[PDB]
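Asker: Sending over a structure as structure tokens; questions will come in a sec.
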Amino acid sequence: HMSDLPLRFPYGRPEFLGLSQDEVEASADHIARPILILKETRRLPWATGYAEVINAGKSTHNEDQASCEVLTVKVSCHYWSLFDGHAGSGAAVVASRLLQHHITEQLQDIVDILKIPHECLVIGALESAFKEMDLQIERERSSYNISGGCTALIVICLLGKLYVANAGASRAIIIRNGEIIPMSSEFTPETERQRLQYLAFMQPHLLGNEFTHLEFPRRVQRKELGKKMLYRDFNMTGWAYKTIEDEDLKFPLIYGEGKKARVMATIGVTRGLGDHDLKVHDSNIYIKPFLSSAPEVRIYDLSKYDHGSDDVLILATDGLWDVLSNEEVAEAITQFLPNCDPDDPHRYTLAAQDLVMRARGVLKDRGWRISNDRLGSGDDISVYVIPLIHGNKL
Amino acid sequence: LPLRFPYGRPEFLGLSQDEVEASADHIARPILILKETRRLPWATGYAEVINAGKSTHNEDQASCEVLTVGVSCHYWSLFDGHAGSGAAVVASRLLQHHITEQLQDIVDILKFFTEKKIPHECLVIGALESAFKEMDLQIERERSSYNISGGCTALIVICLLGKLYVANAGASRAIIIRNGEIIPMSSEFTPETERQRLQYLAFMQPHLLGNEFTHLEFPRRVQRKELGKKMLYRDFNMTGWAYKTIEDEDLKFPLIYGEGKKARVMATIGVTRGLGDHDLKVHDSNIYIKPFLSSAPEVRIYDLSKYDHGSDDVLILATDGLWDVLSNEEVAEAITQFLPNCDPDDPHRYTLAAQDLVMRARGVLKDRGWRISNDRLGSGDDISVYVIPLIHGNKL
Ligand SMILES: [Mg+2]
Ligand SMILES: [Mg+2]
Ligand SMILES: [Mg+2]
Ligand SMILES: [Mg+2]
């Protein structure tokens, strides 16, 4: 078992924060929830801004991880990464340190050719890298305690193009002159319903005869055996009527609405790394067959636009987007960034901090509150602000 | 062994048997049009032409009528048969009955402890999605008591309560020409567009490949002189390409082979959705193709109430015989230049627009095959075209 094995890496915060062990402990405060920002004395590539904050109490540690550095492919390749961990820190810490090496190795297989479109070769490298980061986690499970799982949002800049690769529910948007360019999509039971339902249909042994792949508008009761009810199948976007026939009384594979939706009443996110031994609650059904480490890759050509000082790429974990819409984030960046000197390298760290504070809020008597009395996010929050001007032509 | 229905042409053409026979001319290829004393719903235009030789009969079918649910529902349909004409004929006559029944199930609606609120449009989409399946299930049961060869793609449109519903299962296409704007109302289901679904299924159930097929895709045919050579591949979970050594199973014929619209599943079919094909197999093999096919359509909605449509705003439905030589832009160019030459209230204008489209795809025969503009090869497929004027879909 994994709890008999040593950790592969010690827990920490993003190393580019340059935190001492004492400074890490100050950050893990559930009452203060101190927003950590990147020191002015430690600059990230492209003067990238970073801010983070711990959850409001649900876990003792911040289970987000981040990694940022310039790789060199034997070509330089800028690398930003965000990982949202669950059921432990092991996956997110391992991924935050080893994924960029899988990316570097797969890119070396095609680096000559970069000097079949080339974009499809880069995408292919990222897709193999995610798969090989898994698998390595899978095989090293038997020598190290790589706990839990994590989602992964990464971006690389290779030869004038940004590649945004997502396997989870973090989000990347570009704010280019006030308009929002979405660079990622989320992977959830709602958004992946048909993939999961189809797999449950083609592989019914994965359901352990505790589950049905059909969806219903509500929990089917035994008193409705033989009546007519709306259902939805894997090859349907809409609903039609069916008679309930014993099988439909099994618990549904997908169940719930939005952020309460779940797969086998267990997971609320359907892609990422780790979770190799994760099981359904009170059951011996393995969840991993329904999860995928395959990212969705979206490309942005920085050559085709002349980016100004307030044109930024926002990477953030669901801790931000769960309380702030894309338009709120756009509004916030566009109002804050014109208030800092365009030549100040601390600019985008301050905007990142401003975003976190707008999502964390302030602790009142019945919880954390943001603007207009809304509830503030209780998750870990991590935010990159990447200024796109560092990607301009010449 | 007996035919479920007799072969024919669309009934709204009013053709005698001698006219049907006269139309099936591979050399002349006469463009049949909706006669001007025949009116379709919304004065819809229709025109068609037989292929340039690959089958004795026009394997396209089309069906256009007003369905009753208390509630009326305008219906347009196009079917592209292959490996026979029976599925297309059955579908042309029966799919609307299945659509009617599924809509009758939901027509009255149209007039912690979470409960999902289901929009009325989703009930309509569910009705169309179920109707497509039921039709294919009816073909599957009755194919042992009737000669219902072989298979067909299905594209249909219905207008129910001032919204258009376009359901596509095949490689026919629906676009809207509104002002000059092209509004795609459909997408194609081919080994190219559906590569990952097909690849994932072959991977999860490798017995469907028999033993003559690999589920991996390669940028060319992998040859014997390749073992251990290192070459690019694409798996079901990959949008891009990456390198791989090349082992011995990589030498089997690819599940997907070809490029663009010419790509094929198992060296047999070039479409992956439609009706029929239940006993369709790989040539000189007992590997069955139908596990990879799907009767499930995609459904797209256009809200007629949100735009005041002019006399030349039209919805174009055509089989691939048109789109395989004419782009969306050419069709848009042809429509926007032809229709201003006809009186807006002449009911025959949209039929003439459809004829102009069919003519621009078929071409003219000399000694160098069928030729359209700029000496291009014209389409030798069956071509069938609706031109549906959206002005007659305006509210109030
Ligand atoms: Mg987390
Ligand atoms: Mg989170
Ligand atoms: Mg045909
Ligand atoms: Mg055809």
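The numbering of chain B matches Swiss-Prot: 35-103, 141-182, 229-513, in order.
So this one's X-ray crystallography, 2.6 Å, going by the header.
Cβ from N, Cα, C; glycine included.
Grabbed the feature section from Swiss-Prot, which reads as follows:
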MUTAGEN   B:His153 to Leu  Decreased enzymatic activity
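Could you place these features in context, so I can see how deep they sit and what lies close by?
Answerer: Secondary structure at B:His153 (mutagenesis position), taken from DSSP and collapsed to helix, strand or coil, is strand. The Cβ of B:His153 (mutagenesis position) has B:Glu93, B:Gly267, B:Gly268, B:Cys269, B:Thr270, B:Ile386, B:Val388 as same-chain neighbours under 8 Å, each 6 or more residues away in sequence.
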Asker: Just checking: Cα distance in Å between B:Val103 and B:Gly141, the two residues bordering 37 missing ones?
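Answerer: Cα-Cα distance across the unmodelled segment: 6 Å.
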